[PDB]
Amino acid sequence: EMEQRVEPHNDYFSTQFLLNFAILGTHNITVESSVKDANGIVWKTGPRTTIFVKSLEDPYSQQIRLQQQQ
Amino acid sequence: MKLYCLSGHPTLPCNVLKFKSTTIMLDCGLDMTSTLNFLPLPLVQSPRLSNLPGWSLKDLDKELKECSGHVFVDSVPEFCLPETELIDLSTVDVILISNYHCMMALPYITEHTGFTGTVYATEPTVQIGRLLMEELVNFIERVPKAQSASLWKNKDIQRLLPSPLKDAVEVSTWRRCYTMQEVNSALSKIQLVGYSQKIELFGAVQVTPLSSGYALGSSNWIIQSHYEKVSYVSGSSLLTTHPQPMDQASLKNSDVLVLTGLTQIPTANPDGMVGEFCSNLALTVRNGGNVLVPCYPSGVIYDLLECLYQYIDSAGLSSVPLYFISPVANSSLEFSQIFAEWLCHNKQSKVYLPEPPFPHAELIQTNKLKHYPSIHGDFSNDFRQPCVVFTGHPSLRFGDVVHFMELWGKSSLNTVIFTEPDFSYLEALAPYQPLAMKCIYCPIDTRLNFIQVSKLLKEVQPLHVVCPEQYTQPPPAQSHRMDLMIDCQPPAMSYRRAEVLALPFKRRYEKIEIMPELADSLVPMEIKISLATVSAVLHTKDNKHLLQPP
Amino acid sequence: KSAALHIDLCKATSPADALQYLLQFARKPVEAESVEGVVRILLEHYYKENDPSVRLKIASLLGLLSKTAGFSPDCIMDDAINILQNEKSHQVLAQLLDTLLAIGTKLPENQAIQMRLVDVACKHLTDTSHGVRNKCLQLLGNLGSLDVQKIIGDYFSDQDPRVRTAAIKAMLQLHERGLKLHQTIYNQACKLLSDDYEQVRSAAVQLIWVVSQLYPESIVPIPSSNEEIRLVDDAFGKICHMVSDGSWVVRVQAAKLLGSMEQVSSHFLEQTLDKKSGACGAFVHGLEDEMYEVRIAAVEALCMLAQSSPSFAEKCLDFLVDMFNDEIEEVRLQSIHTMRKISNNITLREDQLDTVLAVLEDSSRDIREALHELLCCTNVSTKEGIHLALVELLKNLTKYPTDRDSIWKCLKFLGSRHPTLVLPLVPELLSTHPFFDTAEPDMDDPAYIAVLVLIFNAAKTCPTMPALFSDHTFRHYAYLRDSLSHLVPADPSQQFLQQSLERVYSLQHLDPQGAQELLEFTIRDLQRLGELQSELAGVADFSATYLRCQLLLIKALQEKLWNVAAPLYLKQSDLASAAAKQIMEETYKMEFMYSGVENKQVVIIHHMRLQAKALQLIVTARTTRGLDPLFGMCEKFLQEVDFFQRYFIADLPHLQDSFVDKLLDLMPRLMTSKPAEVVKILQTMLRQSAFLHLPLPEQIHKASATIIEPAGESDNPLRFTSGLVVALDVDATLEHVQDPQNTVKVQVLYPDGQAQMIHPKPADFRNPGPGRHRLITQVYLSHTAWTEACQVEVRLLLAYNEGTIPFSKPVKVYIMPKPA
């Protein structure tokens, strides 16, 4: 759960998030775009864009993890 | 005559010897075991240490954080000073310093206490302890935490605290780490001396430093005032170490022998512990793990680097990088190279040839051992995953070892190997305790054990023996081994912290010099022996007496 | 707990644990009446114990308790001298004399007790121990009889060197306290100057310098001759001989004291720099000593003596030239600085000049700058030497272009002070053909400005030939006068701010829309005034933030939520909840980012904070259905109001008709009122509260912070191994920060939720000026592996006693943790 209040300067904004995926598998992430006006009122207007992230393991790391577990 | 005991630590002593008309402080020892009760100082704000649960007392939760059942103070690590209020430190004239390990807390005496005397130590002790003071001040002042926690140092509250924090002694005397200008001012008033050099103190006593064999530059002291001698035997080694061997002959016929700095955990063969260290290092790096060696930049690290140099070619571990991260790492290596005159005859025969005395210098030119001032600079670009890192402070409370344990403690392949016996191994691991890392405890203390000191006391035969109370008792880990104590024909003299010992070894017969003008005027009358009646005027100058004819 | 001390000392044990208990007791402060009680108890317990170490600890603790602040020690001296009357241990006696010295130092006014203490010291000076004699000499030196000089002079010849040092330092303390010394002191210290001990020799040479300064014109005979020598000259010779001592700190002391003997005759001054009585070659020996501290001290001695004697500077000149090339950089910095200091009227000939110009080529910027100010302050004849200086400066400019401002300053000072010599050189510098029309030289070429700065400053004081200039040189003269005018030579706003503030204050009877319009107009005017008058910017945005607080309060009090009932209230279109938080943030910003605040402003700031807290209380009470949480923070708010009336009770009668005094009128009703009625009366009483006035500070500035070393304009990532650390250097220009040591904090914000806050040490808060601070920390960054170099957010913060607020411009740095 992450939140960043970015300010558009030429009717365009850009920010960068850092998402951690420790659990291997398909991770459905969603992003919202709330708009705060000049008066400070929050307007939930933006699209709820979703992309799916797969957490694939390194073969060397997988072998090391299985050797350490067994 | 009198002997004040400002420190209760056996291997970190601070004894003030009130001897004739001169007051001598024998070493000053900063007890860094007090830092174990504090939460470690990391290089970066680690998530695990930051949100540790607080510990509550029903009577402080921000001051105390509990990790795995052990309660740790969340302030800067404070240091247990020698007790500086039993004897006024403006009355002491000379501080004799044996080891660089026993030169810590010198900024505390030389600055805060009004001490205006002079300090004597050898060249390598001063230089190496300067490096160690520099990295200590740097480690405290890299990421400065505050001294927020003060309520736990109360007599009403520390009784209620659990056992690791309740058993801490003289907590009100603990102080923050001294700064760098205090280091410079303390080391500016040291008069440099060499082995077997006579130093006259106001014409009354004569002090010489004698080679001890523990560390390079480390020295035992004998204090002679005419026909009485006090031998101070600090941390000394009888094993084949790199520095000059122990000078046992000059300690003979001494009236009182003050000895400190014996072996902690004496039931350990240092050669066997070197073998265990090399075997565990090879086993870890052969499995793809990581070896972390919390060590001082100087001392036992030279010996284990020599043995690892002899071991890597035999074990085939030439592809395993050895990293030595310390702010004084390069200075430590160069200082070890140039102090060849303070080494044993095997090492200083190497510099008669155009050759470095220590074999770890060849590791740099072969790029087997790489040293860096810090993690951040270029070690982060020259880092290979299966590696051995010698770094940090062995107390595990500050330095780069904290970051490395926070990095590597989540894997069972990585190991930490302990070679310094100064700090409690369990209390060192306690604030990191939920770790999958394998911890190997193989201390390589090369100081005098109890059979060695029994042989030494049989060889020297001092009239009286002064030792800490811990040497008369068996160690509490054993508490039954009668061979792990000092035994002499006189049953020694034990002392604790803030105890004053009265030595009844004071004698008559102060030496005098008679000029030949009076010598002719005295008729050697026959008695059988001879007798003569002398009438002269006594002249005293610089505590030396002369007889003049009237 | 004095009786507890009595019970514990006399009840547990006599020999050993009593010492431990005294040691434990010595580490806590004692109140003055309790100081008297514990002094009586410890002095009663002094006679009981026969152990000398316990009595020594007792004496030390008496000396410590005598140094307490509020305790007058006049009532305990008699018992102290009584226990000195029958004390046999010498260490305990020395500690007791230390206690008596503390007693005497704490009471300088009482002459009778000082005479009693010096009588005790004179009685105990015949003690066999050296420590007792040392403490008695210290006692005589600290108190004296300002007889004492004769006794201390007798004790100059004691057998123990420590007692000799104690006597010399005691009589030096006597001189320093104000007492005028005799003259036989000079003979005694001259005899003692050849002592076999380092400390005795250093103290003796200090005493020799003091007695020389006291009687410089006194005439003393030579012991081996009939001729007579002045006292200052003889002592100068003795200290010059001590310059050649075997101890380096004694040499440093001798050089430093030699610098302060300005009354020495000229003859010995030319003697001390010669190479062929005892003063001959002292400075020559001191300038070539192995220890660089001795060389530095001899350099300052040369500087002081050449400033005193103008004829000495010519002899100082060549030695300074020779010692410019010195193996230690601090030594050559000092030599160049003192050469600049003593270059008042002496001229440089050819070899000294081109040695200076040869050492101009050095790679160190510090000695280049120092030598630049020397060339600024130098005087030189033989204008070909000036041409050589210009050539060497120009090739230094070519080799080091960063020093162009300093080189231009050099050429300005060379032209301004050597005008006639530059004048024949002008056709050689400006490439002026006698008949050819020369091409216009390239402006903004730093060699050509350097030539022109030399030429124009030469033309200022000499109007004899300014017609040698061509047309383009006159155009360049105009250009440099427009651009480099510091080198080349030839309150309506306050009234408006007061008027706008009183316009706001005097129109507080309008409709809410008109009040909002007036506040918006005045906030805009104050912001633009801050953008125009730089020295009023701080007070402008201070008052602007106050009027913004009032505007937010007015807009929150005129919301649509007051016209609806509590169940019909909806927070998804709320405005007042954000308004109260904004007023809180602005009040904290007002209190802590402004340097010139005082109590007379802090009270209005806290009043606005109280109004914001009340507004937030009513806003939260709108959305609460339960009765007990509303009652809880209503009681908390009334507790805050009680804390405010307790803290600010002095200036309560200045806040007429405000929020807090109208609260104080209804306060007994307010404790006994139901909390919903409390909320209702607060809502109806904020709207009727009168707007306060700001007392304008005389000097007030914003605390400003900008960081320049991260320099968030480069897209190149800062790569490092995952899990390892990367170091980031910052350079903050803190302006008008009252206590940057404990308030300015560095915040690093990673792209995830991590917001690590770094507390800089006080060691690197550099202070290069009044109100200016520099922050140079190496912050440390680490995270695990990233699939792409994201960012990191570096921000300065201001912390106050409970929260932190943004302080500087947000700056982004690129970070790329690569896998191992």
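So for chain B, numbering is Swiss-Prot's, and the shown residues are 1-59, 64-532, 535-556, in order.
If you're wondering, the header gives electron microscopy, 3.6 Å.
Note that Cβ sites are derived from N, Cα and C of the backbone, with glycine treated the same way.
In Swiss-Prot this protein carries:
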{"type": "BINDING", "residues": "B:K2, B:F19, B:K510, B:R511", "note": "1D-myo-inositol hexakisphosphate binding site"}
{"type": "MUTAGEN", "residues": "B:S283 to R", "note": "Decreased interaction with INTS11 and BRAT1"}
{"type": "MUTAGEN", "residues": "B:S283 to M", "note": "Abolished interaction with BRAT1"}
**Request:** Compute the C-alpha separation of B:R511 (1D-myo-inositol hexakisphosphate binding site) from B:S283 (mutagenesis position), stating it in Å without decimals.
**Result:** 56
**Prompt:** Given the binding-site residues B:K2, B:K510, B:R511, which one is most crowded in terms of C-beta atoms within 10 angstroms?
**Reply:** B:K2
**Prompt:** Over all shown protein chains, what is the count of other CB atoms within 10 A of the CB belonging to B:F19 (1D-myo-inositol hexakisphosphate binding site)?
**Reply:** 22
**Item:** B:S283 (mutagenesis position) versus B:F19 (1D-myo-inositol hexakisphosphate binding site) - Cα distance in angstrom
**Value:** 50
**Request:** Determine, from DSSP, whether B:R511 (1D-myo-inositol hexakisphosphate binding site) sits in helix, strand or coil.
**Result:** coil
**Message:** Validating a neighbour-count step here. Other CB atoms within 10 A of the CB of B:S283 (mutagenesis position): how many?
**Reply:** 14
**Fill in**
Record-annotated 1D-myo-inositol hexakisphosphate contacts B:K2, B:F19, B:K510, B:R511; largest Cα to Cα distance in whole Å is 13
**Request:** Calculate the distance in Å between the alpha carbons (Cα) of B:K510 (1D-myo-inositol hexakisphosphate binding site) and B:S283 (mutagenesis position), and round it to a whole number.
**Result:** 54
**Complete:** Given the 1D-myo-inositol hexakisphosphate site B:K2, B:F19, B:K510, B:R511, its other Cβ neighbours within 8 Å of the Cβ centroid, in chain order, are B:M1, B:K20, B:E232, B:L507, B:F509
**Asked** Roughly how many Å separate the Cα of B:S283 (mutagenesis position) from that of B:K2 (1D-myo-inositol hexakisphosphate binding site), to the nearest whole number?
**Response** 49
**Asked** Helix, strand or coil: which one is B:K2 (1D-myo-inositol hexakisphosphate binding site) in, per DSSP?
**Response** strand
